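Everything on this sheet refers to the single structure shown next.
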Amino acid sequence: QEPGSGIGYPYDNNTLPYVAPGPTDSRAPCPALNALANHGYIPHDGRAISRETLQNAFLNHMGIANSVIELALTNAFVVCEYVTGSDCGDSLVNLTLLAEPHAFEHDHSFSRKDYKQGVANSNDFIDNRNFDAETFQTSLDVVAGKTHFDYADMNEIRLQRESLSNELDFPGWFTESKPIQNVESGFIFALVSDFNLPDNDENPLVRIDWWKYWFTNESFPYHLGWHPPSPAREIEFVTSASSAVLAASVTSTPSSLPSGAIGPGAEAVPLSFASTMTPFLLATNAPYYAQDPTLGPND
Ligand code: HEM
Ligand SMILES: *[C@@H]1O[C@H](CO)[C@@H](O[C@@H]2O[C@H](CO)[C@@H](O)[C@H](O)[C@H]2NC(C)=O)[C@H](O)[C@H]1NC(C)=O
Ligand SMILES: *[C@@H]1O[C@H](CO)[C@@H](O[C@@H]2O[C@H](CO)[C@@H](O)[C@H](O)[C@H]2NC(C)=O)[C@H](O)[C@H]1NC(C)=O
Ligand SMILES: *[C@H]1O[C@H](CO)[C@@H](O)[C@H](O)[C@@H]1O[C@H]1O[C@H](CO)[C@@H](O)[C@H](O)[C@@H]1O
Ligand SMILES: *[C@@H]1O[C@H](CO)[C@@H](O)[C@H](O)[C@H]1NC(C)=O
Ligand SMILES: *[C@H]1O[C@H](CO)[C@@H](O)[C@H](O)[C@@H]1O
Ligand SMILES: *[C@H]1O[C@H](CO)[C@@H](O)[C@H](O)[C@@H]1O
Ligand SMILES: *[C@H]1O[C@H](CO)[C@@H](O)[C@H](O)[C@@H]1O
Ligand SMILES: *[C@H]1O[C@H](CO)[C@@H](O)[C@H](O)[C@@H]1O
Ligand SMILES: *[C@H]1O[C@H](CO)[C@@H](O)[C@H](O)[C@@H]1O
Ligand SMILES: *[C@H]1O[C@H](CO)[C@@H](O)[C@H](O)[C@@H]1O
Ligand SMILES: *[C@H]1O[C@H](CO)[C@@H](O)[C@H](O)[C@@H]1O
Ligand SMILES: *[C@H]1O[C@H](CO)[C@@H](O)[C@H](O)[C@@H]1O
Ligand SMILES: *[C@H]1O[C@H](CO)[C@@H](O)[C@H](O)[C@@H]1O
Ligand SMILES: *[C@H]1O[C@H](CO)[C@@H](O)[C@H](O)[C@@H]1O
Ligand SMILES: *[C@H]1O[C@H](CO)[C@@H](O)[C@H](O)[C@@H]1O
Ligand SMILES: *[C@H]1O[C@H](CO)[C@@H](O)[C@H](O)[C@@H]1O
Ligand SMILES: [Mn+2]
C-alpha cells in the first residue's frame, strides 16, 4: 500500500503500493513472488533478483522467515542454471524461468494449468505459469460454502487436483509431485491461516477469502484484516503442516489418482538436472494481472 496509508502498521511499517505488471515484466508461477514483485519488494520487472532481496522481502513484508525459503532459494538457482545453461550466481535472471516444467514448477497445481493439459498433440504446450481462474475454482469447489478449511480439507483439495490433472494432461505427461506441492500446502497455512483464532499453531484453519484474495489479486488481503504473521513463520510450521496434510484421513477418494497418492510424502530435497538435458521451452504469455476489478495502489 502507499507508505503513508498505514495499512500494514504495526506489522509492516514500510509498505509500497501495488502496481500491475506491464506486458514486458517477468512474473512467476508463484503467487507469493508475484505479489512481492507487484509491490516492488523484489524488482517490479521481475529480473535480476538476489537471495538477500528475496529473504528481506519475505521477512519484512510477508512475515515469512529465512528458514522457510532456504530450499526454495537453492532450487530457484538450480533451475536458473538449468534453464539458462550457466551459473546464475546470486542474481536470479528472471521470475518466468521458474515455470520450467517438471522441475520446481510441477503438475497438479492449485491455480495453474499443466504444461501439457488438454493439448491435442504431444509437442504442444500451454501457459502453466499465469493464474488460471478456472483451475483455482476446481480447488475452491472442494471447500464450497465454507469460510475456513483444515488439513483434511487441503488433502482433499490436492487429491482433486491430482485426479483432474492425471485425467486431462496429455498421455505420459502427468508426473506427481507431492513433496513440492505439499511444501506449498504448508506455505498456504503459514501465510493465510487464521491467526485470530485461539489455537492457530495447533490446528491452523485457512481463511478462504484471504487465500482467494492473495491468489486472484497477487496482492495482500489487508482489506480483509490480514497482516503478516508475527512472529514470522519458520520452516518447522511449514513442514509440520505439509506432513499433517498428507497424514489426514481421506473421506472422499477421487478416481484416476496416480499410484501412492494417498499417504505420506518424501521430504523435499535439492533439485538436480543432467548437464545433457535441454530445458523445455518456457510459456511466453504476458504476465497476468487482476481485471475484475483492476486493483488500485492500496489493494
Ligand atoms: C524464493 C522463494 C520461492 C520460490 C523460488 C518459489 C517458487 C515457486 C514455484 C516455481 C512455484 C510453482 C509450483 C507449481 O505450482 O507448479 C511456486 C508455487 C507456489 N508458491 Fe512459491 N516460491 C517461493 C516462496 C513461497 C512462499 C514463501 C510462499 C508462501 C508463504 C509461496 C507460496 C506458493 C504457493 C501457495 C504455490 C502453489 C501455487 C499453485 O499451486 O497454484 N511461495 N512457488
Ligand atoms: C481483489 O482485490 C479487490 C480490491 O481490494 C477486491 O475488491 C474489494 O474488496 C474489498 C474487501 O477486500 C471491498 O471492501 C471492496 O468493496 C472491493 N472493491 C472493489 C473495487 O470491488 C476483490 O474482492 C479481490 N478479489 C478477491 C477474489 O479477493
Ligand atoms: C526469462 O528468462 C528466460 C531464460 O533466459 C527466457 O527464456 C529464453 O528466452 C530466449 C529468448 O530471449 C530463448 O532463446 C530461449 O528459448 C528461452 N528459454 C527457454 C527455456 O524457453 C525468458 O524469455 C525470460 N522471460 C521474461 C519474461 O523475461
Ligand atoms: C508467447 O510468445 C511467443 C512468441 O512471441 C508465441 O509463439 C507463444 O504462442 C506465446 O504467445 C502468447 O502470448 C503472447 C504474449 O507475449 C501473445 O502475444 C500471444 O497472442 C499468445 O497469447
Ligand atoms: C512499527 O512501528 C511501531 C511504532 O514504532 C512499532 O511499535 C512496531 O514494532 C513497528 N513494527 C515493525 C515490524 O518494526
Ligand atoms: C511437506 O513436508 C513434509 C515433511 O517434510 C513432506 O513429508 C511432504 O512430502 C512435503 O514435502
Ligand atoms: C517438518 O519436517 C522437517 C523435515 O522434513 C522437520 O525438519 C521440521 O521440524 C518439521 O517437522
Ligand atoms: C507441526 O506444526 C503444525 C503447525 O504449527 C501443527 O499443526 C502440527 O500439529 C505439528 O505440531
Ligand atoms: C509429519 O508431521 C505431522 C504433524 O506433526 C504428522 O501428523 C505426520 O504423521 C508426520 O509425522
Ligand atoms: C481416516 O478416517 C476417516 C474419518 O476421519 C475415514 O473416513 C477414512 O476412511 C480413514 O480411515
Ligand atoms: C469427507 O469430508 C471431506 C473434507 O475433509 C470432503 O471433501 C468430502 O466431500 C467428504 O464429505
Ligand atoms: C468426493 O470429494 C472429492 C473432493 O471434493 C472429489 O474429488 C471426489 O470426486 C468426490 O466427489
Ligand atoms: C477413498 O478410497 C480410498 C481407497 O481407495 C481410501 O484410502 C480413502 O480413505 C477413501 O475412503
Ligand atoms: C472412480 O474411483 C473412485 C475410487 O478410486 C470411486 O470413488 C469412484 O466411484 C469412481 O469409480
Ligand atoms: C503404484 O506404483 C508406485 C511405483 O512408483 C508405488 O509407489 C505404489 O505403491 C503403487 O504400487
Ligand atoms: C544432481 O544430480 C544429477 C543426477 O542426474 C546430476 O546430473 C547433477 O550433475 C547433480 O549432481
Ligand atoms: C484498475 O483500472 C480501472 C480502470 O477502469 C479502475 O477502475 C481501477 O480503479 C483500477 O485502477
Ligand atoms: Mn504447476
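Heads up, chain A uses Swiss-Prot numbers, so what you see runs 21-319.
Technique stated in the header: X-ray crystallography, 1.8 Å.
The backbone N, Cα and C atoms fix where each Cβ goes, and this holds for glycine too.
If you look up Swiss-Prot, you'll see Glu204 marked as active site. Applying an 8 A CB threshold to same-chain residues 6+ apart, the list for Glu204 (active site) reads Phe130. Secondary structure at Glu204 (active site), as computed by DSSP, is helix.
Cβ environment of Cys50 (mutagenesis position): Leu115, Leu118 lie under 8 Å away, each six or more residues apart in the same chain. Annotation source Swiss-Prot lists heme binding site at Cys50.
Around the Cβ of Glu125 (Mn(2+) binding site), 25 further Cβ atoms fall within 10 Å across all displayed protein chains. Residues annotated as Mn(2+) binding site in Swiss-Prot: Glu125, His126, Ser129.
Experimental mutagenesis is annotated in Swiss-Prot for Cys50 to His, with the remark: Retains most of the chlorination, peroxidation, epoxidation, and catalase activities.
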Within 10 A of the CB of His126 (Mn(2+) binding site), the number of other CB atoms across every chain shown is 22
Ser129 (Mn(2+) binding site), Cβ-centred 10 Å count of other Cβ atoms over all protein chains shown, is 25
Same-chain neighbours of the Mn(2+) site, Cβ within 8 Å of the mean position of the Cβ atoms of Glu125, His126, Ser129 and not counting those residues, run in sequence order as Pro49, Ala119, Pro121, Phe124, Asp127, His128, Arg132, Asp134, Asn148, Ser197, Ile200, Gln201
